[PDB]
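Peer 1: One structure coming up, written as structure tokens, with questions to follow.
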Amino acid sequence: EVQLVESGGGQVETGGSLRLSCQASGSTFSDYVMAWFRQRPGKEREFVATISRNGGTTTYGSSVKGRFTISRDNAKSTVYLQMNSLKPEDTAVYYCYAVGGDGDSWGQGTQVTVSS
Amino acid sequence: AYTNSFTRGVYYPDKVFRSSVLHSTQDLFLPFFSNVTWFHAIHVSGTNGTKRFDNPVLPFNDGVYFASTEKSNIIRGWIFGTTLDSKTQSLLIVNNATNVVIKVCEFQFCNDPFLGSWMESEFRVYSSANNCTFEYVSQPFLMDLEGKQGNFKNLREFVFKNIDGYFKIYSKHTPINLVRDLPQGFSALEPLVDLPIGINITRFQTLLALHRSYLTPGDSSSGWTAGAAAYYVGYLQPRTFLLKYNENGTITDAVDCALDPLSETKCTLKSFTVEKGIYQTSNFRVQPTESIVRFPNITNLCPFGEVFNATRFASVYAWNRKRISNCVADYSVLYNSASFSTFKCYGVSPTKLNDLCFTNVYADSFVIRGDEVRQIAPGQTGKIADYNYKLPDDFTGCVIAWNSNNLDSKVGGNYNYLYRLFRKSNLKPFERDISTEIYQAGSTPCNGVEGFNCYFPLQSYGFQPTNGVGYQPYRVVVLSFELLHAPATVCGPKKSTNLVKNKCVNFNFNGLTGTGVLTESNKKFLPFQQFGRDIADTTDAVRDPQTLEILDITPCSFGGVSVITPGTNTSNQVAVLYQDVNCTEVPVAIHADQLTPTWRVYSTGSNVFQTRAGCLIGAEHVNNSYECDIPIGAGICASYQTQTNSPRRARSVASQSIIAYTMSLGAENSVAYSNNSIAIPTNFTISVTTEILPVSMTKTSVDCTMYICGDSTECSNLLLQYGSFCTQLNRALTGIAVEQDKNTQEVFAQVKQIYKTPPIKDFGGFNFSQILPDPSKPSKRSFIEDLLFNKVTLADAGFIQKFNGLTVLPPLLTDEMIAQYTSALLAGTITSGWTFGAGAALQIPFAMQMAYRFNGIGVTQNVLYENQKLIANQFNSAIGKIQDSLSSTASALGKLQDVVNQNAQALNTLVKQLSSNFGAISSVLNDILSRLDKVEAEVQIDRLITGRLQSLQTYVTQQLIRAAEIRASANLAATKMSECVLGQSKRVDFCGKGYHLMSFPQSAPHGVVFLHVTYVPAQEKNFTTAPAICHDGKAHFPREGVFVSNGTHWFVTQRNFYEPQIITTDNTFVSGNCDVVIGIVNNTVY
């Protein structure tokens, strides 16, 4: 039951912090690895940070990686994303993207608008 | 126009030779009585394949009968070949009238041999001698003055056979007067030549050059062949015959095999004169109809269309791993429908896909780059070929692909898939690695974080519907057939045929291969259903696996032949018995009718009669029930008279056809319970009969080695290698041989010493004239003995037969001394009495010799001597008429010919098995010995030894059984010899049918003949009788006879002849009084 509904995304000011989440429709969450991408309007998707199956292995991207915070929460059925030291170039629709099983996994699409 | 080939077309098969031999063989022959196309001329607009040509080119068809007639030499050669042109090789054989030249030259197409140039032309036929490959010259195949010097018309029959590159050619020459059509009468066709050609012959045409006719009024253009010479043509068909060879070694006559049932009997029983009798011939069970039959109903399915039509596939790197099983498959739609862009299968043929079976099937599906499509195959290298999904070099089902720029590609740009560059775990084939491979050790000079700190091998692959190959997404799914690891589970869509009713069908229910007729059955199988059984694989009942109805399968449902013939010498009609076929099934392969047109064979005649053992096709059932004859089965028989109702009938019932009544063993001859009134002999007949017992067989021996080996030392090695079988075989044959001698001694040498045939033969009016040996005529075989030694088939079919290992050691007692023994037996029988076996033979005159042999049935010597004259003369007459029937009836001695023929068959079949390879590369010994090296020789030859040995074994055993039963017969023979030659036995119906008198030995080639002279009474008469007479208050009882009354006077007579007497004391025994007894009467005693 992999109906992944992205959650947490919302309007944010440049430099703020917010929680981002996603939920499969009542399933296991350990083995389904999440990935998070930025798609600015006027261009297409890019990548900033991600995670492993463990969740402890916070493998972010190659760009500045201390920006975002990740946590897979098997006890609460949601991933948790805390973005920090923000910049206006992340106004994008993100996708929780649980890799396991279905690779191209999404189905809600969470909007994160970085305001002035 | 059609004419019958009455008897022509017969030719000596091979240059082999025989003499007075009824040999048979099957070669390509012109069938008897076949329609032949009388080609005459153009017969304007009568040409269909050629133009202005009288008798167009015709198909070859592996053999043709040819014959041209003329009043003067006209017809030229022929053209054989396939195209009859320079294009393809063809044959030309022309008569130069000076010589014959045979050429295979590829001549240019001449529409006619006689293009108009009537006769002044110079060999118009020889259009071109290009590529002349063969040439030969011989004496001409000439024709006329037969045609005019005798003023008859002349003939040349020909047969152009192409058999194994060899072009056999035959001919004859003969006058004829009845020029209208081909005559009856017999002939043959000796060859002239063989030609090792090897061409393929399909078409051929006759050649004739118009010299000058007068058919048309042109005075030069009169050259015309519309009304000229003619010729017939037939076709040869693979039918066996039975030939009849001459003393000089000529083909005197021939008979067909498939023409008639009668000819087929002839060739079964190799001869030209069969006698009346049913002849089991060649059986014909059935040709089964079409094919497998199961049903159109319940089956299962794998959800293939679930996944293939699933328009959402996943990453190539994150390739799906899907296992599918426990269904029924179908790869028709995928393999044939144009949905796929690519279909390529590796070690699994797409055609046979459905009929194969696999334990597990895996579906690994994704989307691929268009240019990368090449890398899904065993033996591919590349980024995806190494790091997304790698095929191994082994059995993978297929590599399917189809574009989805419509479905995978979106105009808004689709970067959603990926292709890793060069950086995962190298993919030992089938490894679903999906890990996030960001860093490797974060320090390595190659990738690390030094040098490269911004790399990620996953390269997401953007595309769009209209972008170009390489940017073209092809949907790919692979069917991984996991097979042979476990019980197979996945198979294509079987159960695909309707079932059939009541006709011989080769059926297959879920693997049950068999043939039979399906029928509505009436049981109920439990879910243990699947099939039934009577015994040990008789799968007699079965149900459909797919809709659950049960059925019966009875056999291929029948064939039979039992041809009836009343005898060639006295009729020529034939009717066929079919063993156990309700000929509703029109017996042969129902309504065979693919055979020669022959109403019996074309079995549809209204003259039919079903019985227990099938029906007679040539049947005219009657309800009048005479005596039995050629027996049919379950009572019914045949063979009435010529004139039942119509004169055209023969003794063969209903001539040209046959009836079959039901056997009636005769009439009725009852008497009823008499009160006491006897029916007793007043007159009678002494009479005589015959009997024929084999008492031996011809001796035989078979040196085991020579039969098997015959001087091939290696065979002798291997034969001594098979233990001591040879010793047993030789010993058994020796045992039966010496046994034969013992039987002869026991049968004939019972008496101690010869008592001579008395010189003055004056035997009480009891003339012999025929039984005692010749007065002084050669060999001292008696006249009856002579005819016994001569009417016996002196041919024996001609056993005079030792060729190899065979032999015949001669008997001990020879026929001269054997006849001497017999004559002695006669002499003691006639002069001595019944005592020439009980000690020293005494002497007694023949009148008493038979008076006290009458006393051996209960009649005193008043009887004979009173009628000695007429009784004697009756003996002479009867024994003379013996001579008659023994001299007359064909097949009278059938028992001894039966025996000698049995041994004949034994040995003949033995040598014929000698001529058989029994699985060896050849039958003859020395070549296989000398054609191969040691080991393969010895093994194949050993196969030959084992076959030969088993054959010899069967012969020896069969001989043992035959010998033992002949032993029993011989013991019976000597026993009869004793009881009724050395005495007079009484065991009823042993010494002749009736009250016995005496028996007379007579010699035989291998048996013996007795003459049981019996007492058969006659002229019964009825009188009054009484078991007692009460006289003086006292009953009477007869000593020597019985009291009989005329109705008014009582008379004393005996029990097997009416000889009444007065009632007197001395012949009547007297006890008690009239006791409790029925039938007692008055008119007492003197």
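Shown for chain B, in order and in Swiss-Prot numbering: 27-142, 151-834, 853-1138.
Per the header of the entry, the method used was electron microscopy, 4.4 Å.
Heads up, the Cβ atoms here are built off N, Cα and C, so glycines get one too.
Dumping what Swiss-Prot says about this protein:
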| type | residues | note |
| --- | --- | --- |
| DOMAIN | B:334-527 | domain 'BetaCoV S1-CTD' |
| MUTAGEN | B:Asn501 to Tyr | Increased binding affinity to human ACE2 |
| VARIANT | B:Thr76 to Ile | In strain: Lambda/C.37 |
| VARIANT | B:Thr95 to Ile | In strain: Iota/B.1.526, Mu/B.1.621, B.1.1.318, Omicron/BA.1 |
| VARIANT | B:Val213 to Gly | In strain: Omicron/BA.2, Omicron/BA.2.12.1, Omicron/BA.2.75, Omicron/BA.4, Omicron/BA.5, Omicron/BQ.1.1 |
| VARIANT | B:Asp405 to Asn | In strain: Omicron/BA.2, Omicron/BA.2.12.1, Omicron/BA.2.75, Omicron/BA.4, Omicron/BA.5, Omicron/BQ.1.1, Omicron/XBB.1.5, Omicron/EG.5.1; complete loss of interaction with host integrins |
| VARIANT | B:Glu484 to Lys | In strain: Beta/B.1.351, Eta/B.1.525, Theta/P.3, Iota/B.1.526, B.1.1.318, Gamma/P.1, Zeta/P.2 and Mu/B.1.621; May enhance affinity to human ACE2 receptor |
| VARIANT | B:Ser982 to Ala | In strain: Alpha/B.1.1.7 |
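Have a look at these and tell me how they're positioned relative to everything else.
Peer 2: The DSSP secondary structure for B:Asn501 (mutagenesis position) is coil.
Secondary structure from DSSP puts B:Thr76 (variant position) in coil.
B:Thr95 (variant position) falls within a strand segment according to DSSP. The number of other Cβ atoms within 10 Å of the Cβ belonging to B:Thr95 (variant position), over all protein chains shown, comes to 19.
The Cβ of B:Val213 (variant position) lies under 8 Å from the Cβ of B:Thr95, B:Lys187, each of these being in the same chain and 6 or more residues away along the sequence.
B:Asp405 (variant position) falls within a helix when secondary structure is assigned with DSSP. Counting every protein chain shown, the Cβ of B:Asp405 (variant position) has 14 other Cβ atoms within 10 Å.
DSSP assigns B:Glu484 (variant position) to coil in the three-state reduction, outside any helix or strand.
For B:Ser982 (variant position), no same-chain residue lying six or more positions away in sequence has a CB closer than 8 A to its CB.
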Peer 1: In whole Å, how far does the CA atom of B:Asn501 (mutagenesis position) lie from that of B:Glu484 (variant position)?
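Peer 2: Counting only the Cα atoms, the answer is 37 Å.
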Peer 1: Taking the Cβ of B:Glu484 (variant position) as the centre, count every other Cβ atom within 10 Å, in any protein chain shown.
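Peer 2: I get 11 for this one.
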Peer 1: Across the 18-residue break in this deposited model, measure the distance from B:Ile834 to B:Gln853 using their CA atoms, rounded to a whole number of Å.
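Peer 2: Taking the Cα of each end residue, the distance is 5 Å.
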Peer 1: Given B:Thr76 (variant position) and B:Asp405 (variant position), what distance in Å do their CA atoms have, once rounded to a whole number?
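Peer 2: With distance taken Cα to Cα, B:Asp405 (variant position) is 64 Å from B:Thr76 (variant position).
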Peer 1: Going by DSSP, is B:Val213 (variant position) sitting in a helix, a strand, or coil?
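Peer 2: Looking at the DSSP assignment, B:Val213 (variant position) belongs to neither helix nor strand, so coil.
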Peer 1: Within 10 Å of the Cβ of B:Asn501 (mutagenesis position), how many other Cβ atoms can be counted across all chains shown?
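Peer 2: Neighbour count, Cβ to Cβ under the 10 Å cut-off: 16.
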Peer 1: From the Cα of B:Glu484 (variant position) across to the Cα of B:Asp405 (variant position), what is the distance in angstrom?
Peer 2: 33
Peer 1: Once the chains shown are all counted, how many other Cβ atoms turn up within 10 Å of the Cβ of B:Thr76 (variant position)?
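Peer 2: A 10 Å sphere around the Cβ of B:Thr76 (variant position) contains 14 other Cβ atoms.
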